[PDB]
Each structure stands twice: as C-alpha cells, then as structure tokens.
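Asks: Here it is, the structure, as structure tokens.
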Amino acid sequence: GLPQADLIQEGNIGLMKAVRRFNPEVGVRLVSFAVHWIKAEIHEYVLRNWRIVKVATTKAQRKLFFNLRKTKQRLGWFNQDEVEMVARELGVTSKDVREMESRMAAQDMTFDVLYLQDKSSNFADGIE
Amino acid sequence: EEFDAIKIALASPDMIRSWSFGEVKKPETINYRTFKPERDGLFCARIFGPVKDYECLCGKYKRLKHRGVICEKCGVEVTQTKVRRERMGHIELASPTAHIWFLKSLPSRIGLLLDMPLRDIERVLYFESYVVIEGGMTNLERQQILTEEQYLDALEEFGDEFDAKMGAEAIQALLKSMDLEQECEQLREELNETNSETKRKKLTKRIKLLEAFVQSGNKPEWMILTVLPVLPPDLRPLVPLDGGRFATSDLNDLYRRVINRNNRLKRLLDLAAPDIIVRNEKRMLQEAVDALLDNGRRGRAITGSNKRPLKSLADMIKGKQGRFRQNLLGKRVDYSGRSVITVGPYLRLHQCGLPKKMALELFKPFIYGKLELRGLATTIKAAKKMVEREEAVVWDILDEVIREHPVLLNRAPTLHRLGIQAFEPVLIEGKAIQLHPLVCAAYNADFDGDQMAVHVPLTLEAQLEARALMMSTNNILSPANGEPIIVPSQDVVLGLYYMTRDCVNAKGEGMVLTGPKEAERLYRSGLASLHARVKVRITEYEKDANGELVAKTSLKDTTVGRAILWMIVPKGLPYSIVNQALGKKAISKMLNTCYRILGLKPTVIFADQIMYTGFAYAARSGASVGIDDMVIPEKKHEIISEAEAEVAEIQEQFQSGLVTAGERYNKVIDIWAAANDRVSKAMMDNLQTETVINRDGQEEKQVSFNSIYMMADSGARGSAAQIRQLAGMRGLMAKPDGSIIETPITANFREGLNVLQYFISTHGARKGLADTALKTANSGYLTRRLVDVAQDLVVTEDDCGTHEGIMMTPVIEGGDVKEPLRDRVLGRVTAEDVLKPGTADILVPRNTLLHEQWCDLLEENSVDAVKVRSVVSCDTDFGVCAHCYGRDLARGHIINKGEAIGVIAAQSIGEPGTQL
Amino acid sequence: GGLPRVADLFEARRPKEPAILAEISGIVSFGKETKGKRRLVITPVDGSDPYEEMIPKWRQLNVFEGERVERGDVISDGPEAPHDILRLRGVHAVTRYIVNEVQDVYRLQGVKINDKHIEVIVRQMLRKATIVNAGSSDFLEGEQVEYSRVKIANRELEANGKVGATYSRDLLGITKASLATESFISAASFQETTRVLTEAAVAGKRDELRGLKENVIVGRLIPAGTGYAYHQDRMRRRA
Amino acid sequence: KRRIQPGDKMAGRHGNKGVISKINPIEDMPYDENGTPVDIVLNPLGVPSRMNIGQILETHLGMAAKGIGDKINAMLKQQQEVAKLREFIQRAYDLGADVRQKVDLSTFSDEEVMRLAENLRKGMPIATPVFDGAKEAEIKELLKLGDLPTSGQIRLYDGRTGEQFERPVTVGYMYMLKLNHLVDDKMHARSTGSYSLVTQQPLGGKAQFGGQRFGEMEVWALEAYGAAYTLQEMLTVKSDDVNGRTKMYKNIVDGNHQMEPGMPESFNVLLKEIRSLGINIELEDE
Amino acid sequence: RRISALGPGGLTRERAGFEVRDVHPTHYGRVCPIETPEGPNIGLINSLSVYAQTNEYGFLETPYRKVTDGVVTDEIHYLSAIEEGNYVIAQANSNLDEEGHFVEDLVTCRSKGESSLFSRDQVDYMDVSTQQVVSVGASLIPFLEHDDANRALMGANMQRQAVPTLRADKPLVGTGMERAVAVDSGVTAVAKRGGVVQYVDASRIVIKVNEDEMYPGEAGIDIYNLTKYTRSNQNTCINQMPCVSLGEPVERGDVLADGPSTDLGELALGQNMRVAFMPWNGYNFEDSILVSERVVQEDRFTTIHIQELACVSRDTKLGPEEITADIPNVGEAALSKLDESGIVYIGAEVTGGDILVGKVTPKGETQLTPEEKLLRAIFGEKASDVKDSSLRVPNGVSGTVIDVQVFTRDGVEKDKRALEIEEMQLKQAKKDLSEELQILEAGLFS
Ligand SMILES: [Mg+2]
Ligand SMILES: [Zn+2]
Ligand SMILES: [Zn+2]
C-alpha cells in the first residue's frame, strides 16, 4: 500500500551503493550483484512506513514480519499448537509470535467514542 | 490580552524560524513498546515540551521546585504539559517549493505578478520545461519558455552566457529579480497610452496588485517556501487504543511524507547523484508539500486506508465542518438539558414545568453552596454524598434555589427570536417538561414527540436580561408585523364558540335577570341552558378622554352564555365585544382591543382567563365526531349522472369528427369542474341549517349544531375544502408531469375509494411530501445569506438632518385595492408637512410619529399620498437613526438606540420562507 | 414564483431578456446596419453624442424613427433588470420595485411582513460606489470604494471650499455585497475562506472589531443591546 | 421492567400519534349509565383536518365486536346449555351481505364448541380486508345483534361532578400501540463533565454525558433580543474558557455570581492552524 | 423485503431529482406506493408488493388472470412491465357471475399506461386480488380506503416501531393477514411433523411423531427447545411460550409456541383500549392523550428491556490483571453480592454504583505530599501495589441479574463458575440424549 514512486527512489539509492562497491575482475554481471542491495533498501522502507508506528524493531520481530504473511493461511488467531511450530523454525519465542500476530491485524482509525475525550479535563473533581 | 485589531500578512523565513522552538529532523512519532516520544521526531518532548506536568522525560526531576531546570540527560524542560498546544516547530527544505494557495487560487497571484500564463508556470514548476532567467546573445530574452530540445539547441550554440533552470528555484529567482517601481511606471505610461478597454482592465488589475505589494511591505519572493512550520502536537493527537490500535490525524502522515522526501533529497544531493533522479525527488517533494498545504486542488487527492482522501490543513478551517461554523459561531455548552414536552393546562403564562431530577442535575453547585452556608456540610464531598442520597433537606434547599431563577427554553429549529423564551420553573414529578398551551404557536411545537432544550443563566446580568427581555409575558406582539402572537386556538375557540351560540327554543328563554351572577347561578343549577335568549342588566365602563371610567347600566338582549362570559372581561371594554358568536377572529380582535385600550398586564390576565374558560366549557360541551356527522347530499347521484351523460355526448360528438380531441378534453374538464362545484354547493346547503320548533309550535330555521360544521365555522380547525373531501367529492387529480386526468374521483372518504382512485391520489401526496422535505434547505440557505449580509446594521443615532423620503400610496392591481394607506404608514415618521392648504387635509407637522389616532384622522378625510422617512435615505454614517426607522413593532413605541435591526429584518423575512 | 423568485430578486440576477431603456433624453433615430445590429443613434436636445445601441434583430423594437424620448423610457418592453432602474431612475425607484416585487410573492400566500425590513436589506445592498471623476480628493478613477467613505471625504473637503469627487452607485447581490465587506474575518467565516484569506494576506489588511460576528468569534460583548454602552465607553476612552 | 408514564409515545394504525400527558384517577374518568369508565380520551378535533375516518369506523366495529363478546360471556356465566351457545354463535357467524366465508358449527363436537366459546368471551375477532372491507350497514347490523345503539354514540357523565355531558360522545374500542420512544431514554441533563481533546468543548450525546448545542440560529436569536451578557456567558464560561469556567464554578460554590471571561481556545487553535498554513496572523495591541 | 436505490453502483441522496422519487404507472402491483420513509430518503427506499416476484433477468412481474371469450379461466400468468402495456387488464372490483362472465357491458380497465372504460370483448387479463397494490405493512390497516395517503404512510411507518408488551393481545378488528405474517416471520415454533404432544413445559416441547410419517430406523420423536428471555438487537426481550396442552394432537404446519407479539399464531402488536372522543379540560390539546390509572394498574403496556455489560482482563506492561473478590479500599458491604470468584450472584438486584465483576490492576510508583503521607501513617493503613478496576453498574441503571457468561483462553484453566455453567449445559445435553436412549432401549426390550 505504499506509493510506487517512493519505492522506486529507495531502490535507486541501493543501486548506487552496489555500483560504488563493484569489482569487475570477478566476472559476474552487475545485475546479479545489485539485486541484494536494491531489495535491502526497499525492505527497510516498508518496515518504517507500513503503519504510523514502527511495527518491527528487534531482530526477532523483523524475521516474523516477512514470514507470518506466508505462514498464515486461515483468518483468525493461531491456536496454542501452531505457535510452537512457527516459533521452532524461526528460532523465536512463543511471546514474539503472539505479539507480532496482534500487530499484523491492527487497523488504525482516523481522528474525527471515548477517545476524543481529554482524561485530565474534569476540573470539578479536582476542586472537590 | 486587550488587543484592538487583528492583522494578517505574508510570513518571511526569518519570522517562521522565530516562531519555532526547534527543528524536526526525523519521521518518527512514538515507540511501539513504551508510548514515549521519539527524539527529534514529530512528537519530540525536547522541542514541543514535557508530556507530564512538571516532569522530564527520563524522570530525574519530578517536582514543582524544579520550575525552570532543563534536564542534563533528556534536555526536557520541567513545565506544564499544556505548552504542547502552543509550541511550533519548523522544517528546513532542501529545495524551494511554491505555495499552492498563491498559485492555484484564481486569480493566480504569481502569474499576475510575473505576467506569465498559469500553464507555463505549472509546466516550469513540475519539471517539464525551462525558463530563461537572464539574457544571452539576444536570441533568447527573459521569461522565455525553452523546451528540452530548444534548450539543447540553445546551449551548444550560445554557450554558458544564458541561464535557464527548472522548478521553483527559477521562479524564485524571477520573483527576486523584479523591481516594482519601474514596472509600475511603465504600466502607468502605457495605460495612459493604450486605447483598448480590456488592456486597461488587465493593467489596472496588475497595477492594483503591484501597489498592494509596494504598500503592504511583503516581498514577492516570500510566496516560495524555504522553511516549513509545524503544527503543535496536541492539535494533531495520536492516542493508543486497547487492541493494539491507534487513532491519529492525517496531518501526521502528511508531515511524515514531507520529512521522508526531504531527507531522501538531502541524501541524494550528498551522494553526487545524476540530475534526473534529483529532479524526480524535487518534483515529489513539491507534490508532497502541495498535498500537505491543500490536498484536493491540483490533481488526484492523496488517499488513505479507506480510499478516502486525507484531510489537509485547508480543510480544517473551511466548510460547514470547519473551525468557524462548527466551533466559533456555535458551541456545545454546560448547564443544559433536554426532554420530551407535554401540555400543562393549569400553568400561568410565565411558568413552565420542570422535572425534579433535571433541576437537581442542573443546579448542583448552587445546592452545594447553600448546603455549605447552612452548616449541614463542611466539605464539597459531604454535600455531594448528601445530594446523591437525596435527603429531605435537599428538596427544600432546591425549592429555595429555583425561586425567582428563570430558565431558557429552546426548540430547534430556531427561525425567529421567539424560539427562545424565559420561564419561571415549577417542579413536577415525572421526566417530561410541561409547556403552556399559548406559546406553542410561537414555538411551532405540537405534543406528538417533540423535544426542547433547557438552559440556566448563571450571572446576575444574565438573569436580569432574561427577566427584562426574554420573559414570555414581555413577548406578545410579533416583531415582523406587530400583530399579537398569542392567539387562542383549537379547544379554547370551540369552547367559547359553543358558549356564545344561541337557540330559538332553549330552556329558560324569556327570563329577565339582575346580572351575570344570576345567569351563572341559573346555569349551574340546571334551570336554564347556555343558549337561552334572555334580558340581563349589564354595567359597562368607558374612558372619557380624562383617565377615569364612567359606568353606564342598561338592559341588554343577550344569552346566558354571553352573560357568564362577560364576568371575565376587564373594565373598559364595550359589551358589544361578547354579544355575538365568537370565532377565532373575534377572540383575536378581543385581545387586540384589550391591549390597545388597557395595556399589557390586563391583556395577559385576560388571555389566561380566556384559556381557562374555553377549556372548561369545551370540556363541559362534550363535542364528539361520528360517522353520521358527515352528511352526503341526496342529489349527488343525479348530478354525477348528468355529468356522465354530458361527457358521453361530447365523446359521441368527437367520434363523428365534429370536434377535435383537445377541445373535447377541455370541455370534459370544464363539465367535471361545474359538476364538482354543484356537488359542493349542495353539500354545504344541506349541512348549513336545521329545522326546529319554536314556542308557537311552528317550524323555524337556524344555524346547525353539527359537530363538523361547528368545528369548521368556529375556525378551531378545518375548512370547507376538507369537508368537500369528507362528504362531497375529492375532485380532479393531476399527473406527476402536471397534467389533469380526464376522469375525477367521484367518491369521498366516507364512501371509500377503489384501487384505481387511491393509486391516482398517491401521486400528489408523494409530490407534496417531497417538496416539503426539500424546500427547507433552500429556506435555510436564503436565511443564512440574509443574516450574513445584514448582520452589522445597528441604530446608532437619535436623529439625522435629512429632509428627503419616499412617497407612500395604496397599491391596486386589477381594480382591487390590495393594501390601504393606513397599514403602510402606521408607525412611520412624516418627512414633510401634511396640512396642505387646498386639500383640506389634517394638520400634521413634520417629524411626527404616525400613531393610530393620526392614522384614523388621515383615514376620515381624503388623503392618498404621504412622505415618510426611510432607512435607505438616511444620512447617518455606519448605522441608521431612530426617526428614519420608526416604531419598534414588538414594543409599540419608537425604537431605542443600539438595536440590531438587520438581524431582526433577516429573521422576519426568512421565517415564512417554508410556506412558499 | 415562490422562494426561487425571492432568491433571484435578492441576488439581483439579470433577466435573460432585458428591456432597452432611454439612456438620455433626445430624439431617436436609426443609423448604420450590420449582420445583426440595428443602430439607435439619438440626437440630444442640447447634447451632441449620438449614443448607439446593440439590438438583436429578432427582438421587435417599440420606437419609431425621429421622435423624442425622456430618460428612463422603455424600449422593447419586457422584464427589466434592477441595475438599469438604479442607474437611470435613481434609488427610490429600484427600492419601490424590489419592495413591490417581494411583497407580491409574500401577499399571494397571505403572509404579512412590514416593508422596513426589505428596505433595510436594500440599503445593505446599496453600499458601494465607483469614483467617476475625482477632483481635490485623493481617489483613483474607476475604482470601487465604500459610499460612506466618499461621503466623509466630500464633507471634509467642503472645508476650504474645494470640489469633491464624482461617483456612481452600484447594486450588488447579497452574497457579493457580504463578500465585499471591510472586515476579512466576517467574509472568511461566511464563504470562500481560501480566496478571502489569500487576498487579505497579499493586501496586508487589518481588521478592527466592529461587527457582531467578529465580537462573537473573539468572545467579546456585541456592540448592540446591553453592550452598546460598553462599546461607546471604550470608543470614548480611545478618543 | 418499564411502565408507562407521561412523556411516552402512543399511536394507532391510522397515522394518529400522541404523547401521554396525564395519568387520571379512575373516579375522575367519564363513565356511562352502568358505571364502567373509559380507558383513553382523545381529542375529536384531530380527525377532520387530517381526514382519517378509518379510526372512527374501527372504533364502531370494535364496539360491536366487544358487545358480541360480552353477550357470549354473559351466556357463559349463567351455565347455559350448549345448544343455545351453538345457535347464538351460528347467528353471529352467519351475519353479512353475501360473504364468502361459511362456518358450519354442525360439524363441531360439544368440547370444540365450548373451547371456541371460551376463546370468544373477550370479543369476536373480525377481519376486514383492504379495499374489500365491511360496509356501514353491516356494522350497524352487527351493532343491532349486540343490543347496542346503531349510531355508536352514548351518554356519558363527568366523574368529578356526576353531571351529564350535553351531547352524545362516540365511545368504542381501538387498537393502540406503544412505540420505541420512551422518555426514560430521552431525558438528559448535565452540569459539568469532561471536554474534547482539541477544541476543549463539551462532547455530544446522552451516552457521553454531553451538553446541548447552542448553534448559530440561537446566537442570531440572542443578538435579536440584545442580551449581550447571556451570549457572552454562553460563549466563554460555559464552553471553552479553561480558566473562566473553573473560576465560575468556584465563585458559584461561594455564592458570588460574578464572571471573568477570557479568550476561547478554539480561536487560538484557528490562529495556530492559519500560522501553520504559512500566513502571519496576530493580535495587534492598540 | 426492502428495496433500496442507494449503495455501490446506485444513486446519491444529495444528487437525486424529483423524477426518480415519484410514483410511476409501472409501479402498479410491483412497488408499494405508500410505504416509504418520510425523510430525505423519501423516494429512494421502497417496499416489495405482496404478490410481486422477480423475473429470470431480475425484472419485477405480477400475476394476472386470463380471460378468454369473456370467461375468466382461473389460470395465472406473470407479466413484466413491458408485456402488460399491450393488454387490456380489468380491475379486481369487476363483479362476475358464478360461471365467470362480466355483469356489466362496460368494464373499467387499464391500457397503455392509462385507465378508461372498455367493452367486455376487449379484455385480456384481470387482477387476482384487491391486495395486489399494497405492501405487507400497508395490508394490515383496516379501513385503509377511508384514509388519506399521507396518514396511511405515517401509520405504515409507525406500525413497525411497536414494542412487545408483557402479554400479547389479539386485535379485535383486523385484515386477515396476521396469520401469514406471524407464521412466515419465524418467531414461532411450528411443528415439522404431525403427532401427539408427549411432553410440554415452559421451555420444552416433545412431540411423538405418527408412524405414517416416521423413518424406518428412528425413534420418531421431535424436540423443540424454546428461547427464553434473550436480548434482541434493540435491547428488547425475546421469549417463547407454548400454546399446546399435554396429549393434544398436532399436524404439520401447526403452531406449538408463540413468539413475541404473537397470540395463538396471530400477529398482536398492541392492546385493545376503550376510547372516547371528546375534549377534557385541555389535556387533549394538540394530540395529547389522557390515560386512566386502571391501564397502569393492569400492566397492559409494560415492557421488558435487557442490557448487556462486559468486563475484560488484559495484560499490561506492569503486570497482568486479575479477577478476584479481594478489592482494596472497599468494605465488606460492597463485597456482599460477590461470590468466591468475584462475580455477582445470579438473581441479585443491583443499582447504580454496584460492583458486578471485581478486578485489580498493577499501579506502580506514585507521588504523595508529606502531609497526606503522615496522615496515612497515623491512621495506620498500609500502602498497596494494586488499584481497583472493577466493572460497575452505570449510573441511572437498575435491574436484576439473569445471566452470566465467562470466556477463558485455551491455555488458561477455567474457574469454578464457568465449570458450573458447563455442567449445566452438559446436563441439558445429557437429558436430551437420555430421552432417545430410553425410548430405543424400551423398544429393544419390547
Ligand atoms: Mg411534532
Ligand atoms: Zn530528565
Ligand atoms: Zn435618518
């Protein structure tokens, strides 16, 4: 859901990094060498801009961000048994799997319901 | 805090930098794990302020004693958390960007200043073509649009001498290079030279703009942004929710996009990138800035998750949901309530029924104060507990609090000022508000589910204003035309009409009575009926132009009911007022005469007594409605038969080619209209009268006592047009396109319609319902426009030295005198003399307020033309004078200074807009 | 009609078939001919200007050749725009026209409203004026300025016995008249906030607190009713 | 459980709706010759201008049906034999002018007839289809069968005084409905509560303990009246003057009805937004 | 049965003209002309007619009777709006004979979008009923033909806002459509197969199916479980009550239990009231209604309303939340209605402020002024690390507790009260299965 123009420019910076670090004597084409740099810049941009707040910061969270999309097959929450199976392969704890599962399905509402109320505004209680 | 005016001007980069408390450098908002602000982000506490009262971010200082310390670790000042609503930031732009308001808002200011087409400026700004900034070898001149191929041709031949750029930097250089005074001189010269008028108009617009820039002091290059201010964080909230969700404003997303693209542009510029990628990044930065300032103005609006466009800064302050109309011209208020309204038939005109629970909730601080004063409670908490438990002393305290404390009642929509009135509360049980029946017409309220709002004035001045201006007893005349606004209707009118009717052979006819008290005594004991014709000794008083009342006793020919009703009439009115069958118009004339002769308080008392008597005798009458009260005339079948025979004759005449189809259709319509008129006349003739035997044993005729006829004739409710549908014929129905159907509905609601007739009739009902549902918005829009245009006119002077005016004459159209002179000159002030030797006219000196007596004097003689002063011809600057306006229609005397007549005029014009 | 007719009347919308009117007295005559143009060269009794006029050839003309007409006369009868009435027959004529036109619509439905309200609305509609020729005054020619400002300028120019400015009076619809006020806050709060704010910022305007809406917005006492004395006292202290 | 009270909304099936205004004692209600009072009293004025006569016809037919049911109940209370009940019920079911329905009680057992009579002692249900309904003459015939006046009007007496009303009154039975607009869910009041995050103004809605909206039209009305102090009170100390409302509360608790108004927060928000738009706007001192 | 013109791919309320909102001649028999909202959606939301169907392409069609040689043949064809415009269709009010001929020489008919008078030999079709034009709601109004269209629309709109009362009362004057509405709504229990009522209870009915309707290898008993005092979408009461007795024979399609606003299988939305038409001292002013106290004493318009409240225990940064009966800073008076699990007893009477579910939360560090700390130390009360976060009754709300539901995570172990609830459910299931087990074992032993 990110703009296409922003993704293209992120890859362009990664392409320049590979060009600056290219050894012609290896004999491989620059296309195969630069594919790792370009996709690394795009991945970092998606993590920081997919939501209003960064979803994955630690090492374990980043691994689960790109794997839970494919591992998840049926809508809803994982049962207890499915947590260990996911955690065993990726080398993460059961706490991380459940925490990232909640972060994936969260939908952010727009500001316009008990969230518009200022919780430190009741002056009558303070006077009493 | 005592400002005198508000000033607006352009903002320089230095001013924007002076506003800010720091620079936002990172596109981060908060940490997901701990809801703490990120450093140098859009919510940074170092820039905008602490998140908690008298605390720093890390937590070293946590007390008020450290009022001004800046923490060495976190760098956060230790102050109040409310400063986050006032502190702004700024963003340093890597490349200049144009302000979309000064570009796309027609007429374009940048284009007019540069004398360049808007399309060329748009092409240059969004990196599609070049523009010449300085001359080369004279092949290219300043402000010439070079295409990429033309730029390639020019660069190789002319060398580096000429300069051409792309984006906002070139336009900024062009704006900075200009000198305004020489341009003004040249424009003035060639304007004096030119002969074409369109060129003159264009150049006078350009000169206006240039002189505006010269006089204002703003610099032309300030329309290109180099520093971008940032809204304080508390005006764009970001609050966490339970299930890992957040609620956020779109401004955060727009700011993050702008910051991201600016940082990427800086990184590319520091990386020695090729020109095309930097050009693309600059274009995207310009697009992001344009979207932030005003989203939906140039192209596709940037959308969010719900496919809806993001709300920008400009959307916050414009529209029906913007700051102005939603929060500044109208607000939600404390000390208010709302409940369903019911009718109270016992209340006096100045009283309303308020539920006990509503009053208890509304008057809480007053009860707390009076509880503390009496010593029954020492703290606020103890009074709160006592009120919550609802002890008996709280009710007495509330009864003391509400005494002589008026409240305001309001019903939406408020079309005129009579929609808000003050009443003295009376505490009742239940949860419904009780309303006096006589103010329903002013409120346009009926007891079928309507709700009304309650407001409590707080200060002494507000209470005095309510009592002196907004009390119901002070508002009895309409401010639009001066007619009384409290008119009895429905049950009261029917009761009085039934009270004041007469019968030929009623029980007790022929007696002679000593007075109204004897008549009441006779009626209550069942000896005589209300409709008996008798003779009564009646005493009536009259003012004799000296201030005193002179009695005059005599014997009158009247009825028992009229004599009984005479006991409530105040002293000073003739007996002829009540010596007739009283309808709605008669009651209105009674009230108007009472107001004219005696005043205001007697009028209020008389109205209350009239309402009580009308209700009582309407209840005693026992009027009802039955299926037999709708008498169908016996000649209906015969008339319909003749109409059908004539229609068949016309049809046969058409079948032989003698008459065309359209003439046949018109003749059928005419025949059916005549038949309907005949049926209606027969119905009304049958329903109008009845037979009765008198004292001599011979038959007589008199007005009927039919319930439907009585209701229609008294004017309480109904009209002949509805009786025609009830017992005569429905008539001719129109097609949805507006054409008249050949066959009318020959049945009525008593007989019952068939399927086809009802289906035909549904069309007009739906059309009328749709028109009623749709005209209100147009009426409201017109009222808003009138109020806005007329809001600032106030009477400011007692008298102006003008002598002019306008000529007032009666208006006649088609030979019918539509409006007489008295109703057009009543309350005005004469511009010139009226004595007029030669016409034998009345001696009326100049500057005379035309009173009712002067109107009568002008009426008796033959006068057809008078000059009166008008507000259009007033000679007062910034307002009008009292004499040119005339009479305050709501009060009756001359208008006082400081009255907002524009709002009153707009409301008076707009209120009946829903009746068209 | 009904409500749309009143809205059209108060917005000063020109009818699609305006009636030609006599711009000045003088003998009428027919002049040159074009594809669809019939000239109306007029010889004044004392003037010289043969003022021509544009007339589509399908519209019948109700004046012969060679007779004299007075100012405000009707040519090619039909609906008449209030602008021509104001320009030729004056202010009272257009006031009477508007009042009668509105009162006919309100009378058709049996609704009674006093004329002074409509007169107030018309007076608000008659607040502008353009300087035709300025003498001793410092007023540009062809610009639109407030009429009361011109009155005050002429009154102060009567000192030393100089000559005032020459002006014509404008008629504006309620929307355009309200959008042309001297206070940008009220105009911005009414309609078209972006344009008003942009023009005010470009012009560098300042707004005194005079109207009711401005004081309501800033939360002060309105200069009417019980606040009139307070505002008068504040003005006295400022003076 | 919720019981009816003044303020509740009631309505029929003919577009006639209203709000309960008073609960009257039983002895104050109008009563007939036999002393049985009426349950509900409606204004006859509403019928003519709205032109809904179906309610009157339904009232007459309901009175006829209740008379039939009362006769059946009277027969049941006297322990009469089954044959007489059969005859009377067959007479009731045979009334009409060429109706399609045929009911033969000769194919009913005694227990079935007893059950049917038990189910009929509160009134005989009658079906009248739309556009194929019962005529007025049929209604009068059924009224005759029930020993009731054919005009549908009877004499009533005032419960408070015992005096007879001067004209006959239409009395009968009509089907009434209680609508989902209860005054229990509509009454709301607020003294002081919480406020919004940005505008610092009270919220809306009963569920949020919000306040009433004082819109632009009410401001226009107040300006027309000329009550400047009331307007200023509604604009600053009641809605969004943060210090003003606290000082007002403290003053009211101390019995000093005095006001010190300030500047609304929304104006500051507007100024901040306009400044964020890159435009320099400020308040000029003097 | 609602038809709307809004939604995706449809019109817009603000951008709709008068033409699309008006009644069209083709609406006859397809769309009810009087049932529509009275607000800004007046012409955009409609109701389906009683007999209207949809064609295979999605076009509305209505049934008609075919007349041949002046004889109505009692055969029915469904005609679309296009087909019906080319025929002469007689009204349903055209009186006939026993063998099916028109009485009058001239009969009123519709043709080419208009109505006129036609001879008996030109007729091609005839309406099937007088109910063909109105909707379901409009067909329940007696004497509708004597009512104006506007008030008929208002009554039709108001008829569906009625709240069911404590006891259902049949209407004395009806139209005959109540039974169909009540049966087709599905709020009542309808016997699937005939038989004899073997067991009847306030919440359970067992039917012994006749052997002619049984299957070879089944016990042939039908069990109906009734819903009792359940919440509706509008916070009203849904309750079923049986209308059959022990031993009564039943047939397929018969009604066994009555739903809300139903009386013996007939729709019953209100009550029969004795009404008098007269003014009474001003209490009838402007549509007001005066009601006797006997109506209140008999509870004829009393309604039951049910409200639901929830309490959630979550995980916090400081620590998890707990549901318990140990709440600090509250005396034993408040904790009297709580059980050992911290949940209010079923059947307790509660008012505003009462505690329903007890819960505590971690609180963390706090700041206190020295004077208050010294007062606390003097009074001797200790400092606690938890804060009360219990679920309380909102102010202005009272009532009786009639049901409690407890949900727990799979990993978390169930508490006592949820165990009791599941034992009750298991007992119900065990009885339901034991009926069949007993009857089958009795058959085997026989
Ligand atoms: Mg109403
Ligand atoms: Zn710190
Ligand atoms: Zn004057």
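The numbering of chain B matches Swiss-Prot: 15-930, in order.
The backbone N, Cα and C atoms fix where each Cβ goes, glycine too.
Features from Swiss-Prot:
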- B:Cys70, B:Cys72, B:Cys85, B:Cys88: Zn(2+) 1 binding site (BINDING)
- B:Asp460, B:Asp462, B:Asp464: Mg(2+) binding site (BINDING)
- B:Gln504 to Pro: Resistant to antibiotics salinamide A and B (MUTAGEN)
- B:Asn690 to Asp: Resistant to antibiotics salinamide A and B (MUTAGEN)
- B:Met697 to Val: Resistant to antibiotics salinamide A and B (MUTAGEN)
- B:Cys814, B:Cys888, B:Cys895, B:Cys898: Zn(2+) 2 binding site (BINDING)
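Each of these features: where is it, how hidden is it, and who are its neighbours?
Replies: DSSP classifies B:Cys85 (Zn(2+) 1 binding site) as coil under the three-state reduction.
Cβ neighbours within 10 Å of B:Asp464 (Mg(2+) binding site), excluding its own Cβ and spanning all shown chains: 17.
A 10 Å cutoff on Cβ-Cβ distances gives B:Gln504 (mutagenesis position) a total of 25 other Cβ atoms nearby, all chains included.
In the three-state DSSP scheme, B:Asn690 (mutagenesis position) is classed as helix. In sequence order, B:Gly742, B:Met743, B:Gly745, B:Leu746, B:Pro758 constitute the residues six or more apart from B:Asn690 (mutagenesis position) in its chain with CB-CB distances below 8 Å.
For the recorded site, B:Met697 (mutagenesis position), the DSSP three-state label reads helix.
For B:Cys888 (Zn(2+) 2 binding site), the same-chain residues that are 6 or more apart in sequence and have a Cβ closer than 8 Å to its Cβ are B:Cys814, B:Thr816, B:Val894, B:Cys895, B:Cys898.
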Asks: Using all protein chains in view, find how many other C-beta atoms are within 10 Å of the C-beta of B:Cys70 (Zn(2+) 1 binding site).
Replies: 24
Asks: If you check the binding-site residues B:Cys88, B:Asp462, B:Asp464 one by one, which have a CB less than 6 Å away from any atom of ligand 2?
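Replies: Correct list: B:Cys88.
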Asks: Is any of the recorded positions B:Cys70, B:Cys85, B:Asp460, B:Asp462, B:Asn690, B:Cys814 near chain E, in the sense of a CB under 8 A from one of its CBs, and if so which?
Replies: B:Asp460, B:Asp462
Asks: Which recorded positions among B:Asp462, B:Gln504, B:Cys898 have a Cβ sitting under 8 Å from any chain D Cβ?
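Replies: Checking chain D against the recorded positions, the residues within range (Cβ-Cβ under 8 Å) are B:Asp462, B:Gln504.
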Asks: Which one is closest to B:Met697 (mutagenesis position) in space, judged by CA to CA distance, out of the recorded positions B:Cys72, B:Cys85, B:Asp462, B:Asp464, B:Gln504?
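Replies: Going through B:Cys72, B:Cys85, B:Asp462, B:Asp464, B:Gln504 one by one, the closest to B:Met697 (mutagenesis position) is B:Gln504.
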Asks: In Å, rounded, how far does the Cα of B:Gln504 (mutagenesis position) sit from the Cα of B:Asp460 (Mg(2+) binding site)?
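Replies: Counting only the Cα atoms, the answer is 12 Å.
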Asks: Of the binding-site residues B:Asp460, B:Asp462, B:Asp464, which sits closest to B:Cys72 (Zn(2+) 1 binding site) by Cα distance?
Replies: B:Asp464
Asks: Cβ under 6 Å from an atom of ligand 3: which of these binding-site residues qualify? The list is B:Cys72, B:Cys85, B:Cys88, B:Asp460, B:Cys888, B:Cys898.
Replies: B:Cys888, B:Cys898
Asks: When you measure from each Cβ to the nearest atom of ligand 1, which of the recorded positions B:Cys72, B:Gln504, B:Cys814 fall under 6 angstroms?
Replies: none
Asks: When the Cα of B:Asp460 (Mg(2+) binding site) is compared with the Cα of each of the binding-site residues B:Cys70, B:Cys85, B:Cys88, which one is closest?
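Replies: It is B:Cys70, whose Cα lies nearest.
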Asks: B:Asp462 (Mg(2+) binding site): which of the binding-site residues B:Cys70, B:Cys85, B:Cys88 is the nearest Cα neighbour?
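Replies: If we rank B:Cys70, B:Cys85, B:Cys88 by Cα distance to B:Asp462 (Mg(2+) binding site), first place goes to B:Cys70.
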Asks: CA-CA, which of the binding-site residues B:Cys70, B:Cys85, B:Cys88 lies nearest B:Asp464 (Mg(2+) binding site)?
Replies: B:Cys70
Asks: Can you name every residue in this chain, apart from B:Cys814, B:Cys888, B:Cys895, B:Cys898, with its Cβ inside 8 Å of the center of the Cβ atoms of the recorded Zn(2+) 2 site?
Replies: B:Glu811, B:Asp813, B:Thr816, B:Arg883, B:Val885, B:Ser887, B:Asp889, B:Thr890, B:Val894, B:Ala896, B:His897, B:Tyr899
Asks: Within 10 Å of the Cβ of B:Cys85 (Zn(2+) 1 binding site), how many other Cβ atoms can you find? Include all protein chains, please.
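Replies: By my count, 19.
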Asks: Taking the recorded Zn(2+) 1 site as B:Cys70, B:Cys72, B:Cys85, B:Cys88, identify the other residues of that chain whose CB atom sits within 8 Å of the mean position of the site's CB atoms, giving them in sequence order.
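Replies: So the additional residues around the site are B:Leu71, B:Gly73, B:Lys74, B:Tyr75, B:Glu86, B:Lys87, B:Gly89, B:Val90.
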Asks: Quick check: in three-state DSSP terms, what is B:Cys895 (Zn(2+) 2 binding site)?
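Replies: Where B:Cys895 (Zn(2+) 2 binding site) sits, the three-state DSSP reduction gives strand.
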Asks: Using Cβ atoms only, which residues of the same chain lie under 8 Å from B:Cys88 (Zn(2+) 1 binding site) while being at least 6 residues apart in sequence?
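Replies: Spatial neighbours, sequence-distant, of B:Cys88 (Zn(2+) 1 binding site): B:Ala59, B:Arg60, B:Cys70, B:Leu71, B:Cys72, B:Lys74.
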